[PDB]
Structures are given as structure tokens and as C-alpha cells.
Amino acid sequence: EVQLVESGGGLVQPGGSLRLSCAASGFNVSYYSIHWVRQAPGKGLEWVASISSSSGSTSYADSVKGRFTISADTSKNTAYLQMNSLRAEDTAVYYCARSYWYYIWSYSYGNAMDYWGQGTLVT
Amino acid sequence: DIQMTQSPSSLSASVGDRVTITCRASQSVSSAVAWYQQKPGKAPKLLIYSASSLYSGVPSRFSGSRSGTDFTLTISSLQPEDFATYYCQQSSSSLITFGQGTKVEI
Amino acid sequence: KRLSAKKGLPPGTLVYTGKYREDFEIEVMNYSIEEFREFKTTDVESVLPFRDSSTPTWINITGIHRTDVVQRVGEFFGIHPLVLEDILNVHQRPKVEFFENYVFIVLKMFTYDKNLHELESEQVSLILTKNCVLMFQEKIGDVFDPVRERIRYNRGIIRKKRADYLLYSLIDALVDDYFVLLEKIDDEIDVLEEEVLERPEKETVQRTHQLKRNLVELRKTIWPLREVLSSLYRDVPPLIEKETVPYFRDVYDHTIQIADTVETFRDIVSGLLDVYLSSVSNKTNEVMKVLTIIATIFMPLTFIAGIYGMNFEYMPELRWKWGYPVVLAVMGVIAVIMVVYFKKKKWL
Amino acid sequence: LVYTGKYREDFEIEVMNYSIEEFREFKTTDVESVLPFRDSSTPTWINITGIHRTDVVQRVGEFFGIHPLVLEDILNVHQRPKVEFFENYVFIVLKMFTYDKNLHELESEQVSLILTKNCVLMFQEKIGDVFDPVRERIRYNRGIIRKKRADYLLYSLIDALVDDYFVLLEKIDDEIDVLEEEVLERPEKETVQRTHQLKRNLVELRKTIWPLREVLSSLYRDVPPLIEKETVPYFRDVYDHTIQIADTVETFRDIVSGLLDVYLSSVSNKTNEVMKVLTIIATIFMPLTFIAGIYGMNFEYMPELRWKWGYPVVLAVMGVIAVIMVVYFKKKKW
Amino acid sequence: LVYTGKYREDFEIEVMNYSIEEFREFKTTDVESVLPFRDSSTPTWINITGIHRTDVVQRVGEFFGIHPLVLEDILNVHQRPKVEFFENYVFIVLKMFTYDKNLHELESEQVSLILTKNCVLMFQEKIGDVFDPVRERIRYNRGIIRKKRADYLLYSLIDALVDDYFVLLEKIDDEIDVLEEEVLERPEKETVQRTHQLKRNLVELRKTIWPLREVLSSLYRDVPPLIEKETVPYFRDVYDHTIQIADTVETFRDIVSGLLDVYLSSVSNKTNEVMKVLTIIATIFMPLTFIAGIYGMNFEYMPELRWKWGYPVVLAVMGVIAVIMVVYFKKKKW
Amino acid sequence: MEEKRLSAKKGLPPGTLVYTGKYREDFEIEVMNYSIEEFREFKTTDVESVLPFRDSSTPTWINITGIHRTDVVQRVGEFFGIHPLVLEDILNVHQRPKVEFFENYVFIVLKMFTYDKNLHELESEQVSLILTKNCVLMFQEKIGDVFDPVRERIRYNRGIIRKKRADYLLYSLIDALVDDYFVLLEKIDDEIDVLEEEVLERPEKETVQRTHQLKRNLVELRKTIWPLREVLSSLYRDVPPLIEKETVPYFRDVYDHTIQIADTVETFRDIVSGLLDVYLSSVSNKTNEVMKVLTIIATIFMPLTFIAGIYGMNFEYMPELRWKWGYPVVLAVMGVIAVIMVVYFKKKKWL
Ligand SMILES: [Mg+2]
Ligand SMILES: [Mg+2]
């Protein structure tokens, strides 16, 4: 029921600009945090961005801090990632995932991704 | 900065035997780690969260243990449907860092 | 006022605190004088039009781990975000808050397992608004089946009154299974007390200490229950009718009884802690009684045998007429008489 | 004006000034260079790394305008955290706690913050400081501190302090996990030492964090206009974070008080087992050496002939008694 | 009329009349000099110490019109703290506590606050008080002390006496750390004597906090005879401070109880280790004593004779038994 | 737990009311009928002389001591219209403190304790109060109460007791009882302080018995205090029509006193358990000293016997002939072993 899909992956020349759209079904993007993760062929997973559409909470990866731009629009109930000035290493599979918070101690919270999108490909 | 080194790089084991993957954190993470399964060409699945808590609707052969700042993913009885890549995670900070990725084969 | 800012989270984040994420369900029971329904479902949007119903309604949302459903229900029913944060904070004590439209109650139910002595706690929240009662739990399996059966089969007064009697019935059922749990712990404490004196091992100590900690948990979660029932009985906010206060008074007396029982159990376990040490000292006493008896009987014999078995060049008593049998006879006599002497008391 | 701090060798003065678009960093030891900073309309921060020298603190107090009693509190180190409101300035008392994982001890160092008009005075004790994040934030403008007055500077200082509290709590959490694993796996007297020291550290942490709650409460709930209404909500967040610390602390005590109890009761349960060992061995070997001495009597009266393996018969009787005693111990389940 | 106190020492009457314009410090010693200090509009602070001088206290009670029953309550020492409300004046009775070195026992001194119009009176007995912070606040232009009436004076005296408990608990914590070091290394009988004395002092502190909280609750809730409001929000930090004191004393009691329990553990472990050494020695040397007794047995026909000069063989058997038994002990914590 | 009907014991005829306590020696009725300007104190033994005070306009305090005479209790209950179940509760000593609100009267069961030295058990006596209209009936088991201050206040017109109604009299009696409870707790504390020295200095079986009976007494004290605090809470937070709502602050003061007493008794129980632990430690140290002497003797002698036997062997092939006179060598070896034993026991800091 709860399914995440991605669109916008394509053959774009390095240094260009494009937009990845993560469409959500079975839930409301307002009530959960949406993460974008990048995995290169032959390499492990690498988290990229996190958006909490309820507030302005927006946290990008350390490596690509300030070069991406994540947001979410509730009218379409989707999340958006804007990629600008791509590098050569950015070619990989992109996954869009829900994530819920869980409680460990009073001071420390964790979170987990329960539903993972299929994940487009960017070159 | 914080990083999670996952050992070993890869592991080979038979079916029905215990498999253990350890994972160490550069900075102390309270308990916010997770273990995932990724079949090739497919989205990852969430196996373990909170470093010891089995996910809802997942076989109990997987188990998680925490000792200090080190985390171990253990398997009671490995299965043919259990040959994939297993990762770590961090959720202590808003910056999420993944593990190296240990692939288990026959 | 305001939803507390937890750092490390986006502002205004509602997070489930417990551990049970397995199941999620919504069960609706709309009952009246004549007709009733049971609309069990999962689509939350179907439950909503019951807020403004004329007849009393019982909504039961199991699995509060889905915070979106809780937020949507709270927003549509006009529930303050602080109340929602209290709902999703399982780590809490029973409490009551009175508001201009709804009454919010936090209570705890407990289960006990045999062969694995774990006192499992599940927090349940009640929100009485207008002529409806919202119920929030986090796992399948509660102690409100008698209320459902009474409503379904029209037995008792519950089908005749308003939603306030429904809330009273729910709290009464909670106190009833509190009594059931106290009886179960009574049986377990009797078994543990009998066992600790006959087979004292370290697992008995672990069981006794686990029972003591469980009882401390029970006390810390029952005294707030006394407080909340007191708050429900005395001031009787406008949401609760004046004719339904004697029922809450009865529940208050029940909570008094439960507190007395748990305090008695706490005293009993505190006694068992010293009883275990006394029993282990008794066992050590038995072992050293055996050791001291053999020592007392056979060390003097040993040294006298050593003394007559010596290499002096003299010839004191080595050729007397059967002197060896004489020594053995007198020596056995002294051993027998000292064993008889030790036969007094409980040493032998 | 008597100084009681245990740090004397360290001393340095550093100034960070900033505006909407420009900032300036200054480092010195002579106080004459930091005197003229009143005229800067833009907010500024002056940090005194070492407060052992009473002359500099007395001069700065009489220059910016600081009450004798609050200055004596600044010089005093053993003081509960506190907040005082004056028309000219506000005065706040904070603590910083460093805790080494390998070398287990939770130390402390006192900080005093004074906010008069736009200059924020911080009176650090010694070297080794936490507020590098706010210094880097104001060095490289990636925040909101540029658009606000020194009030937001005070808020940033206090927020950095509570963040350091969170990091210390993470360290204590790791120590508690390790201690619990050790207790469940293998006890020791040094394990008991660890439990006691951790308990004491938690107790002192609770005692020192609880006043900070009412410090922040005084700082937002009925705050004077010197801290500014727009700055008030930010302090609220700090207050909320403080609650978490307290909550965490209490649950840690709840998990460390009960850690050691099973070991406390479990002692004297090995006493009976060592009695088992000593008693079985003494029971075997008291009668055995007893009859050894009996046959070593050197009486020679009773015939000691070769017989039908008389010495092997004695040994066989000895072994029969030993087997009988072993059977008796098996029956007793000792 | 009757004096109950057992302390007869120096007698002193001090008056501290303070106002915005200035403050008066002519405490003097004349009994009749205080009588004109009653019609002043300013808050007049009259204190009498050494209540053994019964004629002076009787005269001042007659002058200010206190009920003689309240005078009898003042003359009492063993009286639980409480508050009584009258139209002319309000009576408060409370306890002052001071810890000391040597005999680690804490004593109590009654203090009576009679507040009427713009006048406040203390009825202390022993020389040596704690209200110095309020005195220096009066003398050093700090706080709202002068901007308000004698109600603020009562509030300041009572919350200073509440703050006394923090100093006392710091003293008790120092004592607890000393006893912690002792239990850490040297356990003796004096150790449990002094730890149990500390436990008694802590339960005494809880028992004396209870009436103080009751007094604050009774004084907070309405029925103000002379209080004109605007001071009852100040009777909110005092109640919270009472809660603070209760919780900190509870933690101190818990840590002292843990110290007692670890002493008990040390005694049990000493029993265990003495048992262990005895068992090791007897266990390893008794079978050897047996075998030494057996061989060389005295009978006519000895068949052992010589087996390849086997005395080194039996010695090596002894050594092998000894080393394997030592290894068996070493594999455990023996 | 619904409806109130008389319980049926099988050893008695159906309606008979039985006294449960163990006192029969005393019986006396004291009537104390006061007003703003007058008071009549009247001690008698006739039940029929107190009946007119039911309809008295002025407040009156009846005090019947010796409830063992069930006929007097039954007659007074019949005249004052008291329910028979309340009479059975009055005569039933073996019950906890409680309060019952009725349409015409309020019924309270409370306890007064006494502590004796050289007989370290506390004795409880049940006192019952019935407040009805303008009369306060008091039922006591035996001579000896704790309401002397109230009597002096009524006699000598101290305080404000005379000008008020019977509800203030009920307050005064309950306050006096709680003050006596405070005195009792002080006596328990003194007994605990005395027992501390013996339990950490004089380890005997009598100390064990004394501490265990103190723990039992503390348990009984808690079991009495908790319902008493419940009674005071009910009087404060239920305000029945007989209390006039003006005397409620007095009841909250008594409620605070009860709360303090309950906390005190809990702390005392903790202290008693600590005393038991210290006892065990003391006896363990005694046994440790005895084990020390046993162990040192055994380890300085038994190995010496081992070597003595080893070179006490007698077969053909041994260097038994003197080498350096031989025997002094073995004696010196034994002495050196003993000296090593003693020196490392000195190192181990016990003899
Ligand atoms: Mg010989
Ligand atoms: Mg021997």
C-alpha cells in the first residue's frame, strides 16, 4: 500500500541541473521525514538528503552540502530534490525512503527507513 | 565527522550456520544503528533497528547485539534467501552515515 | 502550553516512545438505547464522522505507533498537541487532565507471564469528548472484553446511560484486571517463598530481586492511579454527570485496596531477602557441622596414634601384654563417648 | 575578592565583535586594549580565559559596571548556578563538565556570563573550552546570530553548553552499557568500584543540572526586557533541552542502583561451595590418615605376617571406604 | 515566664532599620532603645539572641502586644515549625541547622519570626546565624530588599534559611566522600558507626524538611493578615527549593545505603577469601600427608622393596599432583 | 461491597453483639457539656443519665470507657438511633481505622498506641467517635486516653473551642490523637537509637529478637497510619453537612500531620532493615577472626606435618644418614617455612 516512486533520472551531462521527484502513496509526506540516498555501482549505500516537510527541517549530506536542494510539496504529496552542478562521481542509483523516529533514551532519538523507493539512475 | 567501519569486508559461509558482522563507530552512538538487506538490483530492506530490536514482520533468525560502541549483526540459521549485502547505520546526528557493506555468499 | 522542543528532531515532531509496532487497528462501537453497530476497520477517515454523533461512541485505536493516525484524530477532534505528545509518550505515570471540552486520562495495564517472570506494561489513554470516548493502545489484547460483551448483549446499565458510564466501565475493568494481577503475583510470591528456603541458589536470588523490582514498578504506577481516581471523584468536571460519581468513589476504594495489597507484597519480598541469607547460612552450617564432627572425632585419635608411633630409643610400652588392643579399646571408648556427647543438640 | 580556583597558570583575553556584514577577532593580554569596546554599537563578546588574576577582573568590573557581590560570586568557584537581574546588566552562572573515558573522573569548571548593553563578558577558569561551534558560526556566517543583538549571543552560549551536556550524557551512556555488560558477564571488586563512581557521578550531575532548569526558567518565563521578546522563544528551546538532561540522568540512576544488587546477595553463596570442597576432602582423608597412624603404631604385638596380601588388603579397605564416602557425597548432592 | 532552653550565653539585641534613602546600623545594647524603633514607616528589623534573658523578652512582648501564648511558644525549644495568623501580627516558628566537624551530629536552634505592619522580629537563642546574605544584600544595594516592605524581609530571611540546607548538604557530601574512601580501602567498626550516624542525620534532615514544606504551604495559601500580595509569587521558588532539598537528601541517603551495602559485601568477601586460602592449603597438602603416612608401612614382609630407585618417582608424583591442583585452583578465582 | 447488613457469626445467636478486645476492668461515662460561658463535667456509671444530652442544644462530649459492657453500647446506640452494624463495628476492636458518613451521624474508628520500655511491644487501643447533631459520642476500651489537652481547653476556656460547635470538638479530638502519634514516633526513634549501639556492638540473639519485633511493630504502625491518613483525607475532601465547612482548614492541617507521620514511619522501616544488615556484618566479622586463627594455625602446622611425614618415611634407599648432621637441616627448613608463613601473614595484615 505504502509505495514510493522516483522520476527524473536520465542521461545529463556533468555540470548540469535536473530535478528528482519522489511521489508517495499510502501515506502523507507531511507526517514523516523523507530521505534521499545514493548508491554507486560497486560501492555501499550513501545517504544524501533528509527533509521534514512538517517544518523547515532540511539536512543535506556532508560531501554535497549546499549543492543539492531538497523540499516537499503536500499538494501533490511528493518530495523534490534539485541537483545542480553535478560531478562525475554523482552517477549512481537514487532511492527515496520514508523514515520514522524511535525512542532510545530521553536525550537520544534514532530513526529508521521502513519503506524504500525503487530508485532511479543518474549518469 | 563520524564514520562506521563494518568488518569483515565480505564473508562466505554455508547454509544453516551462524554469521556475524561487527561494526564500529568513530564517535559514540547511543543505540541508533540499523542493519539492512540489499539484493542486487533491488531496494534495501530494513532488518534491525535500535541495535537490538527486530523489525515488524521479519524472520527472527537475524539478531542484533551491542557491546559498548560496537554492534554485531548475528544470524542463528542462515538460509539460501540470506545471501545479500548487510549494512550499518547511524541516526545519532542528522548526518546519516552508512556502513561499508558486507556481502555474504555461499 | 507548546509542544516541548526535543533536540535532534525537526521542531514539532510527534514520536512514538514504546516498542510495539507489530499491529494497528481501529474498532468502533456505536451503541444506543435500541440499536448498535461494530464498525471495525483500518481507514481512519471512516471513523471520523462519529465525533458529532448523538449516541455514545467507543473508538479504540490499537497501535499508536502510527503517529499519522493519532495526529489526524487529534486534529479533527480538537485535541491539543501537548495531549498528543502525552498519548505517544508511553514512559509515563497515570494522570488526568481536565479541559474545556474533553477529559484526558493516562492509565497503565499490566500482564504477567509464567515460566518467564516479566511484568509487561502497556499504556492506554482515554479521551472523553462530548458523547464519544477515544481509546489509544499499542498492542492487541486488552482487558475490556467484559465491557464489549455487556454492550453487545444489552446486559447491565451501560446501554442505558451516556458515555460517562462508558468511561467508568473502562476504568472499572482496568481495576479488575489489576486485582487479577495481584492474585497472580500472590501465587508467584508464595511459590518463591516456599522455594527459597528449600533450594537456595543464585537463580532464586535473581527471581526474588526481579519480583522486588516489579513490585516497585507496581507501587509507582498505582499511587498515581489513586490520585487520578480521586481527581475524577471529588471535583466531578462538567463532562461527567453528577449521578456517576458514586461509581468513581467505588473505584477509588478499590485502588485503596490495591495499594494496601502491593505494600503487603513489598514487605513480604523485603523479608524474603533476609530469609535467603539465613537459609544459605543454615546450609553452610550443615556442611561445616559434618566437617567439624569428623575433625573432632579423628584428630585426637590421629595425634595419639602418632605419639605411640614414634622412634624413641626407649622401650616404654612396646612389649606390654596386648598393649595395642588396650590402646585401641580405650581409644574407641573415648571416640564413642565423644560422639555420644556430640549427639546432644542438632549437630548429629 | 579572594580567589579560590585551582587554575592559576592560564590567562588570555579574546574579543569577537560582529555586525550584520563584518566581524573582527582580537587576542591580547593587556586589558587596556579591551577597554574601549563600549563604543561599539554592534554586539561584542569578551572572554577572560584565566580569572586567577584579581586585578584584571576588579578593573573590568569597575569599568563596565558590576555589583561588588556579583563580582565576588564571579571570583568564587564553589557556587550553585544562579541568575541575577539588574537594570544595567544581567548575570548568569554556568558550569562545564569534562569527563575522560579512559581516566574516569568528572571534573568541572565555572563560567560567569554578564550581559550589559551589547558586550557579553564570559569569565572562563582555565584552558580547554567547549564554545568552538559558536565561534566558528560567528566566524563563517551560516546562521542567525548576525541579525540579532548580544542577547542571541548569550542564547548561543547557553545552547552550546547544553549541547556539551548531551555529549557528556552519550559518554556516560556508553560507560553504563559497558558496566552493565561487565556485571552480567563477570563481576569484580573493580566492577563494584566502577558502579560506585558512576553512581556518584550521576548524583553530582543531577545536583548540578537541576539549578540550570530554574536558571532557564528565570531566563524566559518572566524575563526582563533586557533579554528582548524576540529572543524569548529561543530560550524556551534551551529549557526544553534541559528537561531531557534531567530525565536522562534520573533513568540512568534507576539503571545503576539496581545493577549491583544480585552481586551483593550472591556473595556468601560461594562460602557453602568452598565448605563443600573442604568438607569432602577432610571427610575422605581424616579416617584414612587415621588408620594410617593406627597401623603405624609400632606396637609389633599383633602378628604382622605376610598373610594373603595383607598390605594390599589394607589398601583395598582404604579404597572401599573412599568409594563409600564418594557415594555418600553423591547422595548428599554436595 | 519559664525558660526552657539549655543554652545560657552572650545576650544581644540588634536592630537593622533599612530604607531606600539609607539604612540604620545602630544595633547598640540598650533594652529601651528599641522601643522608639516601632513607629518608623520603614521595615524595622529587630532581633534578640539569648532568650535566657526573660525579663527583656517579656517587656518587648508586652510593648508590641504579642499574645502570651506566643511568648510561651518562643520560650520553648522543642517545638515543631509552624505558622499562626493574627490580625495584629503573624507568628512563624522554624529551625536553624548547622553541621560541624568532629562529632558528625547536627543540632537545631529555634528561630521565631514575628511580623507585624512594617516590623519584623527574630527570637534566636544561640549566637551565630546564617542570615548574612540578607544582611549584605541590605548593606550593599543588591536586590529588591529596600524597594519592598518587611514582607520581603520575611521572604528573604526564610529563603536564606532554606539556602542553609545547600551548605549543610555540601558538608554532608564531603563527609560521605571521606567515608567512601574509607570503605574503599579500610573497612572497620568505626566505619559502620559513622556511616550509620550519617544515615541517622539524613533521616533527621528529611523529618525536618517535612514541617518546613508544611509551613511554606500554609503561608503561601491566602489568609494574609499584613501581606498586601505581590510577595506570594516569591513563595514559589521557596517551595520548589524545599522539593530540591528533599530530592537531594534522598539521593544522599541512597548513596550512603549503597556504601553500607558494599561494606557488608567486603566483610562477606573477606570470609570467602580466608575460607579459600584454608581450603587450598588443606586440600593440596592433606592427600600428600596421607601418602607420606602410608608408605614405609611397618610389617614383617614388605613387598614394595625398590622399584627402580623410586623415591624421585614418588616425589615427582607429589609435584605433579601439587601443580595440577594449583592449576585447578588457578582456573577459578581462587 | 453493596448494602450494609449485620454479619452472621456461627458461634453466636443470630443477633448477639460481642466485644472483641481483651479488657474488662473498667467502666465509666464522663459527660462534658460546655457552652460559651458555662460547662458541666459529670462522671457517672449509669447509662440512663446521659440520654437527655442527645437533644441538648449546646455541644456535649460523651465518653464511655469500658465498651466491654455491650449492654451500655447497645442502649446508647438504640437511643441515639445508631445502626446496629455501626455498633458491631464499635465493639469490633480488630479492625483498621475508617470513616463512614451517614445521613444523621458520622462514624470514625481510630487507634491510640502506647509504647512501654523493658516490654518492647506497642499496645493499640481502639477509640471510636460518633458525631451526631450536637453530641460527640466517644467509645474507649480502657481507662487512659490522650485527650487531656482538649479537656483542659474546655475547662479553662483556652483557645477557641468553647465558642464553636461539635465539629470543632471532633477536630480537637482527632488533632490530639495525631499529636500523640507524633509523640509515639519520637519514642520509636529513641528506641531505634538505643538499639543501634547494641546491634553494632553487642551481637546476641536477644538483639535479633528485639530488631525483628521492632520491624513487626513498624509494619503494624504503617498498617494503622495509612487508613488514618485516608480518613483525614476523606473528612477534608468530602465535607459532609455536619462539618459546617468552616472547620475544614483544621482538617487539612491534621491531614498534613498524617502525611508527615507516614513518611516518618517508612523511613524508620528502612533504618530497621539497615540495623539487621549491620548485625549480620558484625557476626560475620567475629566468624572471620575465628577463621583467621584457624587458617593460620593450619597453614603453619599441617604442611610441616607433610614434610615431617615425607622425610619420616622408612624404607631401604634414602639419604637418612646425616649429611651436615642432617636433623638440624630439616629443623631449619621447617623453621624457615614457618617464618615465611608468619612474614607473609604480616604482609596480609592479619595474624
Ligand atoms: Mg618408628
Ligand atoms: Mg594432619
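Note that chain E carries Swiss-Prot numbering, so the residues on display, from first to last, are 17-350.
Note: Cβ is positioned from N, Cα and C throughout, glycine not excepted.
Every protein chain shown contributes to the tally, and the Cβ of E:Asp89 (mutagenesis position) ends up with 18 other Cβ atoms within 10 Å. In the three-state DSSP assignment, the secondary structure recorded for E:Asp89 (mutagenesis position) is helix. What Swiss-Prot notes for the published mutagenesis of E:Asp89 to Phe or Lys is this: Decreases ion transport.
Within 10 Å of the Cβ of E:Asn288 (mutagenesis position) there are 19 other Cβ atoms, across all protein chains. Quoted from Swiss-Prot for the published mutagenesis E:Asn288 to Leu: Abolishes Co(2+) uptake.
Its Cβ placed at the centre, E:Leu294 (mutagenesis position) has 20 other Cβ atoms within 10 Å. According to Swiss-Prot, the mutagenesis experiment E:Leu294 to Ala or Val carries the annotation: Increases ion transport by suppression of an obstruction in the transmembrane ion permeation pathway.
Quoted from Swiss-Prot for the published mutagenesis E:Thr295 to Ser: No significant decrease of Co(2+) uptake, but abolishes selectivity for Co(2+). Shown in sequence order, the list is empty: the chain has no residue 6+ apart in sequence with a C-beta less than 8 angstroms from the C-beta of E:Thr295 (mutagenesis position).
Among the mutagenesis entries in Swiss-Prot is E:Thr295 to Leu, noted as: Strongly reduces Co(2+) uptake. Abolishes Co(2+) uptake; when associated with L-299. Look at E:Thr295 (mutagenesis position): DSSP puts it in a helix.
The DSSP secondary structure for E:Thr305 (mutagenesis position) is helix. Neighbour density for E:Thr305 (mutagenesis position): within 10 A of its CB lie 22 other CB atoms from the protein chains shown. Quoting Swiss-Prot on the mutagenesis of E:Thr305 to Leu: Abolishes Co(2+) uptake.
Counting every protein chain shown, the number of other Cβ atoms lying within 10 Å of the Cβ of E:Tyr311 (mutagenesis position) is 18. Here the residue is the original one, while Swiss-Prot reports the published mutagenesis E:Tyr311 to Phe with the comment No effect on pentamerization. No effect on ion transport.
Taken residue by residue with DSSP, E:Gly312 (mutagenesis position) is part of neither helix nor strand, so it is coil. Mutagenesis annotation in Swiss-Prot: E:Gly312 to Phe, described as No effect on pentamerization. Abolishes ion transport; the structure shown retains the original residue.
Residues near E:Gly312 (mutagenesis position) in space but far in sequence (CB under 8 A, at least 6 apart, same chain): none are found. For the mutagenesis experiment E:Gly312 to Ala, the note given by Swiss-Prot reads: No effect on pentamerization. Abolishes ion transport.
Experimental mutagenesis at this site is recorded by Swiss-Prot as E:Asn314 to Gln, annotated: No effect on pentamerization. Abolishes ion transport.
Among the sequence features in Swiss-Prot, the mutagenesis site E:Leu321 to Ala is noted as follows: Impairs pentamerization. Decreases ion transport. Under DSSP, E:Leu321 (mutagenesis position) is assigned to coil, being neither helix nor strand in the three-state scheme.
Annotation of the published mutagenesis E:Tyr327 to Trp in Swiss-Prot: Abolishes pentamerization. Mildly decreases ion transport; the original residue is retained in the structure shown. The C-beta environment of E:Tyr327 (mutagenesis position), restricted to residues of the same chain at least 6 apart in sequence and closer than 8 Å, is empty.
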Chain D neighbours, taken from mutagenesis positions E:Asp89, E:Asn288, E:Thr295, E:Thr305, E:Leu321, E:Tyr327 with C-beta distance under 8 angstroms, are E:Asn288, E:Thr295, E:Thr305
Work out the three-state DSSP category of E:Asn288 (mutagenesis position).
helix
Suppose we screen the mutagenesis positions E:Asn288, E:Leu294, E:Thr295, E:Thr305, E:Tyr311, E:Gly312 by Cβ distance to ligand 2 with a cut-off under 6 Å; which survive, in sequence order?
E:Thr305
Number of other Cβ atoms within 10 Å of the Cβ of E:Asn314 (mutagenesis position) across all protein chains
14
Cα-Cα separation of E:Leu294 (mutagenesis position) and E:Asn314 (mutagenesis position), in Å?
32
List which of the mutagenesis positions E:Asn288, E:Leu294, E:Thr305, E:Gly312, E:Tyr327 have a Cβ under 8 Å from any Cβ of chain F, in sequence order, or say none.
E:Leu294, E:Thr305, E:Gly312, E:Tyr327
